[PDB]
Amino acid sequence: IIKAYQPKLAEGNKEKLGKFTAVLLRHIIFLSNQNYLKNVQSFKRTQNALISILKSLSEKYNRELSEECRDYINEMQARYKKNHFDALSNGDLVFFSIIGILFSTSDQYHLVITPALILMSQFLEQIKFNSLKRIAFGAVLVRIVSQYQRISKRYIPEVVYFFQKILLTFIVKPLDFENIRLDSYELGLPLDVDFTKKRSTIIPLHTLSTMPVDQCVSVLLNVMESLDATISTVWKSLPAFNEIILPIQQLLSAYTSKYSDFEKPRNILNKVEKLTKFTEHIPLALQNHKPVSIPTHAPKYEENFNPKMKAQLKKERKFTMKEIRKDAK
Amino acid sequence: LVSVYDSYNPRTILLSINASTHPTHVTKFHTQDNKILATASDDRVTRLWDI
Amino acid sequence: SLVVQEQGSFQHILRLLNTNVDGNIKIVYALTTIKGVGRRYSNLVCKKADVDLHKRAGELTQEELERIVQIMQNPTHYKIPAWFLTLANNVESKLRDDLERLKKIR
Amino acid sequence: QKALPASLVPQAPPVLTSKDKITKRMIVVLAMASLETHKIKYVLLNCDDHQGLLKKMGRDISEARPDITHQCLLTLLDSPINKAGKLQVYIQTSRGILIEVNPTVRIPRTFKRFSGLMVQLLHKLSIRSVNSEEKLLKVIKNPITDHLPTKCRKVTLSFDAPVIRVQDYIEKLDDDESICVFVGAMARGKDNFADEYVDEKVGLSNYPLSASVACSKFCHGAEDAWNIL
Amino acid sequence: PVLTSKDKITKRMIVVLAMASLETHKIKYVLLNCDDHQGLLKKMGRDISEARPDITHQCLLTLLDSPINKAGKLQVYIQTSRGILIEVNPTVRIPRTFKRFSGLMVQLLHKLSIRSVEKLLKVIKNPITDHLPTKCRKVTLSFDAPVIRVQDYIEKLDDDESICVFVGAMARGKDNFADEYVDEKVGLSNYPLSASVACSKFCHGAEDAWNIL
Amino acid sequence: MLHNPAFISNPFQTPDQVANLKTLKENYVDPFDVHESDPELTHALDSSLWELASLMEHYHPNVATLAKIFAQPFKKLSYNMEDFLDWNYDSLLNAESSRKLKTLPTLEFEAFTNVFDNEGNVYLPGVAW
Amino acid sequence: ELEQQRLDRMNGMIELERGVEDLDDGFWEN
Amino acid sequence: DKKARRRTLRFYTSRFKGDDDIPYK
RNA sequence: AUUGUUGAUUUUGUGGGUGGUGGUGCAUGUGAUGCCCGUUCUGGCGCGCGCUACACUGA
């Protein structure tokens, strides 16, 4: 279709290809919604191939793509108002991923990223995360936002809020964390779990629709790995690092106490301890302003300094009156 | 600013003192000695002034 | 420990008729700053609004500011009296002709 | 332990004037300035632009350079010490006219427009701001001694005088006092223009110094001495 | 001794007046000025704001007349906005009046050298690094950079090494003219500084630091 | 709480003052008590607001700009609370759509081979189709 | 060139070359 | 309640540098 | 298609290389030379008196 309607072939093909760029994006999202567990290899060959085509189109027709991308965000927001998590689907996770590919995420303001980043942060907070399928949906979202801020490394408060509840949710309370608001106490991991077997930390998108202990452990590991990266990149630089990590430090401590064999929290805890040791938590001083100079004014003068008409009429009457009077005398 | 006026003569300001930049909530004349005046401010220093 | 003044705190700056008026100034001469509002007009407006003229602009309450705005915006409705609210070139040419004649005389 | 100031917003320091005699300040007096106006329109006589008219007037054109006074004002006003509001400049014209230069003024950088400003000042006796909120340049009553601070040290720039460290001189000097420096903007002449007022004479460097460099060199020393930065 | 670009061993205070707005325009070739030639530059299309050789002139007066220059421990370079590099002999005494300076620049830019009867002013081939000393510290004057004491900066610097300062003679512009050559940029005072004042202040640190007096 | 002047460094400060300043930095400990229930005994006045410092790096631009105010001089007498109180996630999105200034969309020069990781360059490691 | 533009956009450069502060006028008021 | 206090607070609400030359004319 | 009758010379859409009747010097004209970077009209006071202000001893 792109070949048959290139811009040079006939007039108006730019507009048609521009709309096709928007149509192509909806197709990429549309396919992800459809079940593909039967032919995952075939779906993998088509989905990435279509994305590559979309990237080439986006280079020339970003404007048409930008309009469609914003429209999807508004449509998805409207569906969230009514159906909440039921509106969300696999394609919605895919859609956010595509935006990262085709747009510059590390910008302070952007047409598509900023609505998308705001909308994702709403899911990380508003959504209940009371089921394994819902938590798995959150784990993917945390990864997306982390890649959005891969260079900017901005601070996302919801990421902190998401980590606290999910880590606590798998330990349900221990009665030492009453400040963290849980939404499901029945997801508590059993004690007999080993945590020593090599379990894949990758969450397949198709599994979310299907969604026991092994799946619960795998989701927890993926969330915990994302936590480790966030501590290393974003929170480490922030001035309030000790405050952000203090609640998480208590939660990780509970994991080590309950599951001695489990190694990931200890590695994070050792890592967190290393950062707090080096960082110098000194009283911030932000009000040291540069002194303001005395005011300056430009002088007022004439470029060619010289040492209405009624006045000129009056002026000349004086000269003539004096110059008449001498004649009379 | 601490302002000292003559009683029953509001117009004239016998003495004006800038105790501090912060508010001056308490200003009282020292009872035995007329010359010395005490001022208290949110600066948390209760300065003892003399007329 | 909990003390709240119902009248409210002193207002350092105030906004009336899209104009910023300083609280420290007296009400009449603070309202003079508004364009079209003079000392006499501001005094009359304050008299109609029943605001004590010794007050600073900051001391004014909200209802009194509403009343002042109503006085100013609807003066007639509140009985504010109405009284309160080429040839020269030819003359110059004639003078030049007179001078030319007079030079002709001498 | 001390409580912080109520308002920390940086505020411009007060603009020094002749009226205030208490504040410690740096006065720089640009003596022997060659500023004179004559009708051709009145133009500030220049050593290069006008030679015949000065010959007809009979004054030697060697001492007919308003450029030197222009350059000294540029470096003096632009020095950070002026930005801190601790320097007020005076000009004693050779003819005997005393000019007070407000620290707030922003003289034109090009020389041509500076000449246009002087002829305005000498005939109108004052220069007002574009927004008209204070007089920037004003002529004043002689002698200069009246206008200087009540407690002030007076010096003048002499090549023959002993060489000193300007920073050390200001440091050893008292605090409530103020320092007045008589700079000779003249191209060449005997360093006695300020002998009547000044109490002693100092040298800043072994090598000869221009009027512009000498004043700037002295200002930077005061800036270090008072930590103006 | 009169320092020269050929000699690299001697410690010296180099100053580079970057973004110098020296240009010759013929209707005869005459140095462009913001005031005298406003229509002519408009025809050329260049903004009259950045058409001020007087800034470059004033900086030369204070630089050349500073005591450090009299001690033979300073050499000046001028990088024209057009891309022309000029070497200023320390022994030169440029004309004090601006008009006589403008007539000198048109001579230099067209004849490429000024000789007395060693060239006082000679145009040289860029880049400046070849001319600069082999061991030399490079800095630019940046208002946004941290404020330093020039006396403290020179004294901590090595002795065999030299210091090169890039002063922006441009009236207004971004301070990246010498970013590619320079290694680190410093602020000299909290308040904004004119080019003439800043070079004068940096010099003053030099005499006090090296005891030129 | 926003700033302690004692910890500011001055270029003119003597080397001994530098040494004394260094020791003060090493010995500092935050005295604020989070569990204390008496607001007068929490020692907050001796602590400082590091939490507000982080917020200038908030992802949303406008929220970051508001946090930057504490780094700016306190010229404004007050802020009208009613203009900030009842904001919602929906309001931010709607306000974002109805933006006074419209910008051009930009594109990323970096290229990723596969959007999701397998079970060359991967945009989302740890997520698979 | 591209990386330099990315750094500028990161620091608040907005291509209408405005700044993020400009976008924050009247946002909170309405 | 917002509308009531919104009304009240309506009343409550209210350089050459470096080498820059003075404007030409 | 298009020109001003004419016959594919143009017109339309999408891409797209070009600094060029350019100057200026250098080397016995030549140089993959160094260096940088229009047309036609329409208009063009001097010398002297007197009084009022620049506020709180005041409005």
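Numbers in chain E track Swiss-Prot; the residues on display, in order, are 29-55, 64-153, 157-252.
Method of determination (from the header): electron microscopy, 3.0 Å.
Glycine residues also receive a Cβ, built from the backbone N, Cα and C atoms like all the rest.
Pulled from Swiss-Prot:
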BINDING   E:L180, E:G207, E:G212, E:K213, E:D214, E:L227, E:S228, E:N229, E:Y230, E:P231, E:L232  S-adenosyl-L-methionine binding site
MUTAGEN   E:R88 to D  Loss of substrate rRNA binding. No effect on growth
MUTAGEN   E:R88 to A  Loss of substrate rRNA binding
MUTAGEN   E:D90 to G  Loses its exclusive nucleolar localization and mislocalizes to the cytoplasm
MUTAGEN   E:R129 to A  Loss of substrate rRNA binding
MUTAGEN   E:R132 to A  Loss of substrate rRNA binding
MUTAGEN   E:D214 to R  Almost complete loss of SAM binding. No effect on growth and ribosome biogenesis
MUTAGEN   E:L232 to S  Almost complete loss of SAM binding. No effect on growth and ribosome biogenesis
MUTAGEN   E:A237 to D  Almost complete loss of SAM binding. No effect on growth and ribosome biogenesis
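Fewest other C-beta atoms within 10 Å: among the mutagenesis positions E:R88, E:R129, E:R132, that description fits E:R129. Recorded residues E:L180 (S-adenosyl-L-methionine binding site) and E:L232 (mutagenesis position) have their alpha carbons 9 Å apart, per Cα-Cα distance. Here the binding residues for S-adenosyl-L-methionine are E:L180, E:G207, E:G212, E:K213, E:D214, E:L227, E:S228, E:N229, E:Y230, E:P231, E:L232. Their largest Cα to Cα distance works out to 18 Å. Proximity to chain D (Cβ-Cβ distance under 8 Å) holds for the following recorded positions out of E:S228, E:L232, E:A237: E:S228, E:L232.
Ranking the mutagenesis positions E:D90, E:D214 by how many Cβ atoms sit within 10 Å of each one's Cβ puts E:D90 at the top. Taking the Cα atom of each, E:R129 (mutagenesis position) and E:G212 (S-adenosyl-L-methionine binding site) are about 29 angstrom apart. Geometry remark: E:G212 (S-adenosyl-L-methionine binding site) versus E:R132 (mutagenesis position), CA distance 27 Å.
Checking the recorded positions E:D90, E:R132, E:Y230, E:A237 against chain A with a Cβ-Cβ cut-off under 8 Å leaves E:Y230, in sequence order. Using CA atoms as reference points, the mutagenesis positions E:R88, E:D90, E:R132, E:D214 were checked against E:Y230 (S-adenosyl-L-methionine binding site), and the closest is E:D214. Of E:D90, E:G212, E:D214, E:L232, listed as recorded positions, those near chain H by the criterion of a Cβ under 8 Å from one of its Cβ atoms are E:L232. Under the DSSP three-state reduction, E:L180 (S-adenosyl-L-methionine binding site) is assigned to strand. E:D90 (mutagenesis position) and E:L232 (mutagenesis position) are 16 Å apart (CA-CA, integer value). Between the CA atoms of E:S228 (S-adenosyl-L-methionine binding site) and E:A237 (mutagenesis position) there is a gap of 9 Å, rounded to the nearest whole number. For the recorded site, E:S228 (S-adenosyl-L-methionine binding site), the DSSP three-state label reads coil. The two recorded residues, E:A237 (mutagenesis position) and E:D214 (mutagenesis position), show a Cα separation of 14 Å. If you take the Cα of E:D214 (mutagenesis position) and the Cα of E:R132 (mutagenesis position), they are about 29 angstrom apart, rounded to a whole number.
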